[PDB]
Each structure stands twice: as structure tokens, then as C-alpha cells.
Amino acid sequence: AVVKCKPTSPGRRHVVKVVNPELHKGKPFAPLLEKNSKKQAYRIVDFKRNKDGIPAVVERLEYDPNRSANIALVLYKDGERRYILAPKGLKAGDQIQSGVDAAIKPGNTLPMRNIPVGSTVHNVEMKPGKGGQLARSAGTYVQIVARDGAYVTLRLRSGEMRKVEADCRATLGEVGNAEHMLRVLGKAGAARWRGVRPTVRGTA
Amino acid sequence: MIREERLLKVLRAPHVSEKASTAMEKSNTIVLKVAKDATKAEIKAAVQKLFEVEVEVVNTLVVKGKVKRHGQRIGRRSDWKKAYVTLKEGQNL
Amino acid sequence: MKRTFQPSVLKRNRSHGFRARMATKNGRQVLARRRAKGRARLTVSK
RNA sequence: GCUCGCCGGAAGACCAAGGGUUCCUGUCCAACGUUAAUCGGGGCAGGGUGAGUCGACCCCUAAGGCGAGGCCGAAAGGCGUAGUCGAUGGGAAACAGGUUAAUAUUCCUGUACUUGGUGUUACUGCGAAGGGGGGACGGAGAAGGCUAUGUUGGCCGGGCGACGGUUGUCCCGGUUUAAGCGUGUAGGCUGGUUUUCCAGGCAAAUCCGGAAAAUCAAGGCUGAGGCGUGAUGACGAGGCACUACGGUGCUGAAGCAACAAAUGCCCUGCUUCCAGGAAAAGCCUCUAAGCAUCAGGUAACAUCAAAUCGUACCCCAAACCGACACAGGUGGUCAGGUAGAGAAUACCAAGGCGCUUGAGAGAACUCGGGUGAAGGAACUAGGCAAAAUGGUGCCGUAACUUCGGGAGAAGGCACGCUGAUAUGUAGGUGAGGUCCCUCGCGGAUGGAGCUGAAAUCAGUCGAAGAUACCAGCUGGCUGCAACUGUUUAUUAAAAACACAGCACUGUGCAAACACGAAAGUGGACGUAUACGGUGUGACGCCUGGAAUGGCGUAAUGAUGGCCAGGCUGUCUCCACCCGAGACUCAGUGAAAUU
RNA sequence: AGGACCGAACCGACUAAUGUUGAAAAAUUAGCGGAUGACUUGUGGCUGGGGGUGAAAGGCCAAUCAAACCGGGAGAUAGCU
């Protein structure tokens with residue numbers, strides 16, 4: 001949710017923040033955090049989703065400082081808590097489950113030989129057993145208009161179609177909120193703690 | 001431990017001063033100039049076996065030398081460890 | 001204001017020390033010309 | 001030794017880095033101290049730093065270097081594993097009083113805590129290079145309690161005033177008690193107890209977590225502070241005897257309540273926001289093989305051990321860095337009262353000092369200032385400088401605009417002290433009594449006493465009551481630049497530099513590009529809302545002289561200039577006074593140049 | 001909430017004066033700027049000279065920088081004094 005501010009002072013004149021008040025406040029799960037030096041913590045997120053057949057219930061939603069997308073904490077039926085990618089249509093207390101069946105709803109993962117034509121699929125695996133690469137940024141969506149043959153065809157966000165082998169996993173549903181483009185940071189000082197330095201002009 | 005010849009080279013010379021004279025009556029502590037390393041076991045065993053008196057507690061401090069200017073060349077004095085030997089009850093010379 | 005020599009014994013021994021000079025191949029040339037000329041104090045003694 | 005003055009959120013004190021005996025005593029005056037010096041940070045000789053509880057060392061670890069092996073390369077070397085160094089971090093523990101010419105939480109006395117081992121008694125599922133817990137974290141803001149601390153009152157000890165009064169509602173001093181243990185209150189966190197199972201924690205678990213049942217709602221944990229022990233104590237105002245007159249020995253009364261209140265503890269807490277805010281070791285728990293009369297762990301007592309290293313002294317400076325006993329700089333800690341909102345400003349407490357040259361006359365001239373006949377910018381390139389306003393309450397406050405601002409607009413009245421409401425009011429805090437109960441560090445009434453704003457009326461004194469100091473001049477038009485910001489250390493702080501947003505192209509991961517004989521690496525532990533380059537720079541008219549922006553814009557500015565009220569020795573035009581030099585004298589004592 | 005306002009410690013030195021064998025091979029005084037964020041600082045490491053770095057002045061790299069210092073070629077060259 002975005003809220004515009006009243007121009008009490010310039011620079012803090014046009015600052016509009018991109019946040020969600022549904023998320024929590026405080027520290028995340030500390031054993032899944034490391035140093036991640038050059039200061040930001042690194043979340044441990046299962047991109048592969050190798051445990052199949054065991055269901056999971058979503059407890060809460062967290063924010064990620066590394067990526068522009070949001071993650072989610074799942075609860076397996078045997079006492080394991082890990083993180084996955086949070087889609088747009090997630091609610092509190094939803095049952096998600098991986099496996100060869102992977103019923104059609106946003107929040108499951110199945111190999112690309114079983115994707116229905118016309119649905120939005122993100123988090124596409126290319127190399128066998130690596131995963132995680134495509135559609136990590138917010139506001140992206142990839143649709144498939146053709147599945148048949150020895151390779152599936154993907155209409156990527158960049159604007160070109162690419163044929164990928166059908167023995168790789170894929171995540172149903174789409175990415176979350178797309179308001180990350182709408183942040184303009186309002187001032188010069190906002191880009192100072194984000195690591196980017198001012199650019200020296202060549203003709204200066 | 002003993003190694004009796006090790007304990008004989010710890011004690012260099014007894015030290016006389018106006019502080020040791022008052023410490024002998026008020027605190028019953030004798031001041032002894034000891035060697036460079038001079039561990040607390042060697043000092044307590046050295047006074048315990050050599051002076052044959054019952055040692056209660058041992059203190060040590062390093063005495064830094066000075067710079068003596070006598071002529072063109074510079075000079076320095078030998079460093080020595082001041083040792084405080086406090087006995088149980090009895091006094092000696 | 002600030003002067004060009006602010007003292008730091010740890011920075012002086014980490015850079016100009018006897019062991020950092022010995023750990024380099026060209027530092028033994030500095031010690032070679034030093035023992036060739038024959039100064040009393042080489043660099044430092046802790 | 002007496003008197004005056006300065007600093008006193010320092011010019012005071014313990015300290016860190018650095019210095020290296022500069023610390024203390026006796027003696028000496030050649031040089032050293034800008035003068036003499038009998039003195040000293042100068043010399044001579046002697047002394048002085050006492051650690052299981054202070055720190056360093058040690059265990060582990062970020063940035064980073066080395067990096068046995070190993071990849072590549074003419075040599076050199078580039079890169080890098082398993083490892084290892086590397087505090088700016090974490091990890092064991094002590095306080096009070098006293099003492100010397102110098103050192104103390106280290107020395108004497110009293111009282112605690114911590115680590116490892118041995119012996120005895122008694123009990124026992126012990127056991128990591130493994131797992132879990134915790135260690136373990138950003139910025140801003142608010143409330144309450146308490147302590148150190150200050151005041152009043154009581155009490156104790158000493159006095160009746162060098163000049164009017166002062167046995168009083170008087171004056172002077174004190175009213176300190178620690179660490180630890182027990183109690184677990186203010187406050188915060190979490191729903192507990194029992195039982196069954198488990199694909200996660202590479203195998204395992206009674207442990208962490210998950211999945212099902214019954215009961216109860218207040219149990220469990222962290223945690224400042226108050227009370228008891230500590231303390232039939234020490235310290236203490238003030239005393240008594242022997243004296244090298246320096247001290248020694250001994251004794252020593254009261255040592256409590258209320259109020260205010262810390263930047264200090266509860267609080268690594270609570271609320272809120274997004275930029276989402278190190279790792280590891282010690283410790284507890286759980287088991288795998290094994291050990292299971294053994295060994296290890298657990299409760300108590302006694303004993304042993306806790307080594308080495310620094311401990312003097314300045315440290316917002318005469319001792320460090322500037323060649324100096326130099327008007328510069330240098331980490332953080334302690335932060336009293338009165339007036340004030342304040343660590344600013346003025347005075348004093350403890351403490352440290354009057355800055356290592358002085359004495360005469362009061363001339364010209366130089367500097368810091370003060371006052372001033374009449375005018376008030378006429379002086380100057382230029383209200384530069386100087387002068388002037390400066391604080392609070394009441395009526396009241398314009399042009400413009402992005403509606404936040406301009407604004408404290410300007411402009412009219414009052415400000416001291418004393419009595420009344422009230423022999424001190426609103427508010428805060430709070431004693432004694434009453435009642436109830438687990439019965440306590442407990443709760444409801446209730447006000448003793450203490451502290452204590454703000455306003456009104458009346459009277460009174462001074463020329464002047466924001467009485468001193470500190471402490472915005474005000475209103476209009478206009479160029480550039482949105483703004484806060486950056487630089488030519490040491491002559492230009494601007495229109496030059498930077499700017500969020502915006503416009504264009506390319507890049508599908510073994511990504512573009514850049515770095516390299518190669519290996520390797522950044523981008524990036526990123527994923528087309530992402531990445532590299534280019535031009536412009538909030539915003540409105542808009543982009544057909546019109547984003548190498550045209551025209552303006554509230555606010556902003558060590559930015560250029562004008563006028564208007566007041567103001568002034570800036571000027572007319574200089575006069576007097578307070579200071580430091582310049583004049584003389586005692587002593588030391590150069591240079592530029594020839 | 002705040003690169004918001006005034007104003008301390010603190011930081012840079014805009015104006016005016018002084019200083020130029022100075023207290024000082026860049027410092028003081030009085031106004032003036034920021035003053036919770038694009039702030040500052042200690043300690044430790046890295047980036048090295050036809051290079052590093054640079055909110056870009058051709059600034060800085062130990063009181064020196066329109067190519068640091070030391071040693072070497074070198075008693076270079078000089079048509080100059």
C-alpha cells in the first residue's frame with residue numbers, strides 16, 4: 001500500500017513509500033540468517049522445493065531486503081519451517097503442497113510437462129537441479145502458449161520466447177505486489193544508504 | 001621443584017630502605033631483590049627452605065632502570081625485581 | 001590543527017616492523033644494505 | 001602566613017594512545033628557565049609502581065593479510081582450500097575504611113565471589129569434530145519508579161557577638177554507611193500441567209519443532225529499587241594526655257523523615273517507521289559407537305592452584321603531535337547551588353592558578369574600547385564596519401502559494417516588591433486513623449505536614465522593573481539557482497560541482513561490460529519494477545528561444561543591487577577618558593643588509 | 001513523521017580587522033553556515049606513483065603534486081651565465 005504525504009518540508013515533499021501494513025514487526029527467524037557481508041542479512045529460501053508430498057501451512061509474511069520480492073514462512077507437517085516465494089493471492093492459514101500432483105492454485109510447484117496453457121507461471125527452472133533464477137523481481141509474469149514438442153515455449157518478461165526442457169520444476173501463480181516501480185524516493189538523501197554513489201558527469 | 005641450585009640463584013641481595021624498615025614492623029614483610037623471571041613458587045620455596053621461615057604471601061614488581069648521563073655516551077642501570085615476602089606471624093633479621 | 005605524524009605503534013610495527021620487512025623478498029635487500037652500512041638500531045626493538 | 005582576583009560542562013580530577021622516570025627527598029648554580037633565582041620538568045646521589053577479583057595476556061571471530069596442499073603462468077608471480085593470524089566485539093570473579101614524602105579496588109583488618117584439581121560421604125545414564133536454545137544487534141519518540149545529588153525540619157556538639165539589634169522563628173559543622181546473600185515489589189515477556197505419535201534437525205533423541213486429546217485460568221521467566229544481615233563495626237562534629245611542635249596513643253554525641261530530581265538504572269525494554277538492521281566462542285539440553293561393579297556428571301565439607309606482563313607522572317597539556325616551558329589540534333568519564341527552559345550566559349563550593357621580566361613619566365603616534373553639542377548615510381565602488389532591535393502575556397497581523405508556509409509580520413498596553421482571595425492558590429507527592437484478606441515489599445477512603453506555578457485587585461519606590469549578562473532590525477521590487485549539500489589543505493565557497501525524478505540504447509544467466517598469457521574475480525550469492533553508459537535536473541505553461549530547457553514560481557540562500565521608518569563619530573570635524581605598546585631605567589638580546 | 005526552525009558542544013572558515021624575521025611554514029578575535037542527518041570521530045585493514053583516489057578543483061598522496069621521495073644510468077644534455 002502506498003500513501004502520499006503532505007508537503008510539510010521539501011524532500012519529504014514527494015516521498016511515497018511502498019510498504020504493506022499486514023506484515024509483522026521485529027526480527028526474523030535467526031538460525032536461517034548469516035553474515036552476508038559486502039549490512040543486510042541473508043534469508044534462506046528453498047527455491048528447489050525438493051520435499052514432495054508433505055503439506056504446509058503459512059504462518060506469516062516477511063520482507064526481504066536482498067530481493068525486490070516478498071517471501072513466506074511455511075510449516076511442514078513434521079516440524080520444519082523454511083521460506084518460499086510469496087505470491088499475490090496468499091492468505092493466512094493456507095495449505096500448500098508440492099509433489100507430482102500439485103493441484104491448480106497459486107503456491108505449488110510441478111514440472112513443466114503438466115502446466116495448463118494460458119496460466120501465469122513464475123520461478124522457472126532451466127538447468128536440472130539448480131532452479132530459482134527466472135522471475136525473482138517484483139511485477140513480473142511469464143505465460144505459456146505452447147507446451148507440445150520436446151521443449152516448452154516461454155513468453156518471457158523481456159519480450160522474447162525461449163524453449164526450455166520439460167523435465168524442470170515450475171511454480172504456479174504469479175509474483176506479489178508490483179508497486180516497487182512506483183517508488184521515486186522523493187529526495188537525494190534516500191539513495192545514500194542504498195549503496196549507490198552519485199554519478200560524475202563526463203562533460204563536467 | 002627442587003633442584004636446590006635453582007633456588008640458590010633467585011636471591012640476589014637483601015634490600016634496605018625506609019619503606020622496608022617500616023614494613024618490617026607494621027606489616028612484617030621483608031623486601032628481597034630477586035632474579036629476572038622469579039616465579040612465585042621459587043620465591044616462596046626459596047624463603048621457605050633457605051631462610052627456614054613460614055611464608056604467608058609473596059608479591060612481585062619489576063623495577064625499571066633509569067638513564068644515567070655521565071659523559072658523551074648514554075647509560076642505563078640493571079633491571080631488578082622487587083619481592084615482598086610476608087610471613088605468618090614470626091619475624092627474623 | 002592535525003599534524004602529519006599521529007603516533008601508532010601497532011601500525012608502525014605492522015608496516016615498518018622487523019617481521020613484515022623479513023616476510024618480503026625486497027625487505028632483505030633493505031636489511032642487506034643496512035648490514036652493509038652497519039647501523040646500530042636497524043628499525044625498532046620492542 | 002594574611003588580603004584581592006580568574007576558571008569552575010574548566011584553566012578541576014581518575015584515566016586511553018603517546019611520552020619514558022619528566023614522580024618524591026637532599027644538595028649544587030657552569031650551561032639550561034627569554035631577567036635574577038637561593039627554586040624547578042637542569043645536574044648530582046638515594047627512593048618509589050606490591051593483583052585469582054584493575055587492565056593486558058588467553059578462547060573464538062568481522063574487515064583484511066599470510067595461506068601447507070592445489071589451478072595457471074619465461075623466471076618472478078596471479079588466484080585459492082583445509083587451516084592459521086588479526087580488537088575496534090563476546091567470554092571468571094570485591095567492596096568499605098585507614099596508611100606513606102611518592103604507589104592502592106595491589107599494603108593491614110572485616111566481609112563475598114569465580115575457575116580447575118585432590119580426598120571423604122551420598123546419588124547417578126555418562127559420553128562430541130553432531131543437533132537445538134541463547135549469545136545475537138537499525139533510527140526516532142513518550143510515561144512511571146528509584147538512586148547519586150540539593151533544600152527544609154528534627155537531633156547532636158560550640159558560641160552570644162570588634163558597630164544599632166540578636167536566648168532567637170539565631171548562627172557554624174555533621175546528618176556517610178559499600179560489595180555480596182536472602183526477600184521478589186514497580187515494570188516487562190509468555191497461556192500453563194499431563195499423556196500419544198512423528199517423513200524435519202544427514203543416523204539418533206526424554207531435547208528444539210510439529211500433529212491429536214483432558215483440566216485450569218493465573219502459574220512460569222527476566223528484572224531497577226526498598227528492608228534484614230553485612231554493621232555490639234568503621235567513619236565522624238568536637239575532645240583528653242606526651243611532644244623534634246611535625247604528630248602519636250586513646251575516646252568520640254546525632255548520624256533520621258519529607259520535598260525536588262538527573263543525560264544515570266529498570267530499558268539490548270515499550271510505541272512507531274522502513275533503509276529490514278555482524279559472525280563465532282563459553283554455558284545448558286539431547287543422543288550416535290563405547291562405557292555401563294569402571295569412567296564421567298551432580299550436592300556438601302576441607303585442602304591445593306589461578307602463572308607472566310603494565311601499575312611513578314602530565315594528559316582540553318610546560319611532559320603527546322607542531323625543532324621550544326609555543327595564543328593550534330588531540331578518545332571518551334565525573335557534570336553542585338542560586339536566576340534561567342537549557343552542558344549558553346553572570347557569581348560562588350571543592351580543586352587548580354595570577355600565564356618565568358619588571359619599575360618609573362603620562363608626549364606625538366599605533367591598537368582594543370567607552371561617552372558625546374547639532375544633523376542623521378550628506379563618507380565610501382559598496383549602510384563594509386559600527387550603531388539599533390532582541391524576552392513574555394492580551395487585541396491583532398498584509399501581498400503570494402504547491403495551502404505546509406510567509407509570521408515572532410509590522411503595529412497598540414502591561415512586566416519590580418508587598419497584602420487579599422489563600423497568615424502559599426491550581427497541580428504533583430504524601431503521614432496517622434478505619435475496613436478486608438491470601439495475611440504482605442498488599443489494596444479502597446482520607447488528609448496531617450512538605451514542595452509549589454499562573455492570573456486579578458489595591459498600595460508603594462526608583463528618571464528608567466524584558467532593570468545586569470545572554471539574547472531576530474523591520475516592510476517592498478528584481479537576476480541566476482528548486483533545496484539542505486561539495487571543492488581549488490595555505491589568496492576565488494560563485495551562476496562552477498553534486499541532485500531525487502525524467503528521456504534514449506543494449507543485455508535471458510556460463511547475461512552485457514570491465515579485469516587477465518591463463519586460472520580467477522566484480523557486476524551479483526542480482527534475475528527485465530534488474531544491470532552499464534549518455535543528456536537534463538522539484539513543479540506550472542509546455543517542448544512546435546522552447547529537457548546542451550523558453551517563460552515564472554511559495555519556501556530556501558556566508559548570492560548582486562535599490563528605496564522606506566529608526567539608528568548611529570562612517571562622514572561634517574574631531575574632543576575627552578579607560579588599557580596594551582611606543583619615551584626613560586635594571587638585566588637578557590637577534591634579524592633583513594653591508 | 002522532519003537532509004523542518006532557533007540555538008549549545010562539534011565541523012568547514014564567508015565577511016571585516018590583525019598577523020607576514022607572527023603565538024602559528026594558515027592561527028586568533030567579532031558577526032556569519034550547519035546543528036538527528038548527504039553528520040562527525042577513535043581504532044583496524046585495503047586501493048601506489050605514466051599510478052591510486054577524486055559530490056571533478058587537473059584537488060590530495062606526510063609543511064612538496066600540471067606526475068611523491070630515495071638510490072642508480074649520471075661528472076647526462078645545455079647552442080646559457
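Looks like electron microscopy, 4.3 Å, at least that's what the header says.
Cβ atoms are placed via backbone N, Cα and C, with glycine included.
Taking the Cβ of B:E18 (mutagenesis position) as reference, no residue of its chain lies under 8 Å away while being at least six apart in sequence. One mutagenesis experiment named in Swiss-Prot is B:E18 to Q, and its note says Strongly reduces trigger factor binding.
B:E18 to A appears in Swiss-Prot as a mutagenesis experiment; the accompanying note says: Binds normally to ribosomes; strongly reduces trigger factor binding.
Record note (Swiss-Prot) on the mutagenesis of B:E52 to K: No effect on trigger factor binding. Neighbour list (B:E52 (mutagenesis position), Cβ cut-off 8 Å, at least 6 residues apart, same chain): empty.
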